[PDB]
Protein chains: 6
Amino acid sequence: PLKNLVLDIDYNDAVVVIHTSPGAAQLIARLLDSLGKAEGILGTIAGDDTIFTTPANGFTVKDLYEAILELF
Amino acid sequence: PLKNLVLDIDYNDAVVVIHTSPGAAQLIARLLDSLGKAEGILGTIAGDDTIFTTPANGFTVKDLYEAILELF
Amino acid sequence: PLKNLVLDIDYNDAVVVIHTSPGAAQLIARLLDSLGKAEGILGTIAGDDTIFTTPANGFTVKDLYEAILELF
Amino acid sequence: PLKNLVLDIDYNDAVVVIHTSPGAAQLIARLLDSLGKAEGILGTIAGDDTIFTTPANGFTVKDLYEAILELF
Amino acid sequence: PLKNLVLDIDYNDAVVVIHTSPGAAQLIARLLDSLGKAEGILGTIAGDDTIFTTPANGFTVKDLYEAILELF
Amino acid sequence: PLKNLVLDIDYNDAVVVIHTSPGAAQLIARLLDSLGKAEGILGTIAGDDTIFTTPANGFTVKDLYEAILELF
């Protein structure tokens, strides 16, 4: 489960986009689950090797790209 | 699948997120698909128990979180 | 894989949103995955049969739209 | 999640098959998981709205079909 | 949505198994969905690019193979 | 990626049933996807925390159980 499964992070005006080794998704996404709104995550969606993630109120897409790039 | 399978509903600049009792996500998702552009629901995608819905042009997030929150 | 399966393609101030025929999302979502960050594809999370895709920093939602419509 | 989201229950010589209402698969799926091997469930895989469920190993399919049937 | 997508069809003494060009999985799945109990299918479950489909009793998996092939 | 994501492995007559830590479902089935009829995995449909894999012709569920065990 080592996060070498992570193949790319990125973020725009709306959401943070982590891409993964074919089949990570739900594992890498299960991880971000620990962060919650308090740690800057409003929600999270997985899908194939694509995971979105829009920041909670009080955090910016960047605030997010940061503390997440942090838990990685 | 009582609305009460909905653990929460918050939003942000881009999307209105719902969080469900494990596995209910898509059942609630199927409910949103009943509204569509009609009610300013341009699109909606479910994951684990995290919904990601987004407003139609001429609609805002508060408007969404106002009409989904009204459906529940 | 004929793109008549794509019921809708439309957008908002946040992501392009394609509506496909029952169960076509995961397929159509394969094409959008081909474009990559090179064409402004920041991400594409598929779902039931609704596809959420968003613009790589540098492009606009409105500029990804016209583009999908094109590589479609 | 009232068990009227199920539409039918059947079984052949290898799995119990629950065909449910749109997008309810995950939930009813969510229920059977509480009856691990001990009550006869070696495994269960949910879907679109169909559910495969197979017997532990001391329970014929018929054994499982019944237990399930009782469980709802 | 052309049946050029179906990359494989063989069966064992339990379920028939369709293999595809990744993605179709779901689309392909939903077509079989037209056969029903009556045409010999008790159910179907799919995902990535594999479709499992088991015969309704009174049908031998062999008898399903010839029926799915009679769609495909 | 590590195989300590597999929470158990059992089987019977039809399909082998491998469980896993939350999310791990998909990833682990990958290793599997790299088995082929050659080794005896006729197909593997997995989802959530259960991977069902079935044996190809000429391989007992036990013999395939074997396969996963060595490959695992």
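Residue numbering in chain E adheres to Swiss-Prot, whereby the residues present occupy positions 81-152 in order.
Placed from the backbone N, Cα and C atoms, the Cβ positions cover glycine too.
A helical conformation is recorded for E:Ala105 (mutagenesis position) in the three-state DSSP classification. The Cβ of E:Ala105 (mutagenesis position) lies under 8 Å from the Cβ of E:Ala126, E:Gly127, E:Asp128, E:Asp129, E:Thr130, E:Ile131, each on the same chain and at least six residues away in sequence. For the published mutagenesis E:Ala105 to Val, Swiss-Prot gives the following note: Defective binding to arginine and to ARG box.
Around the Cβ of E:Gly123 (mutagenesis position), a 10 Å sphere holds 25 further Cβ atoms from the protein chains shown. For the published mutagenesis E:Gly123 to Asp, Swiss-Prot gives the following note: Defective binding to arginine and to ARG box. Forms dimers not hexamers.
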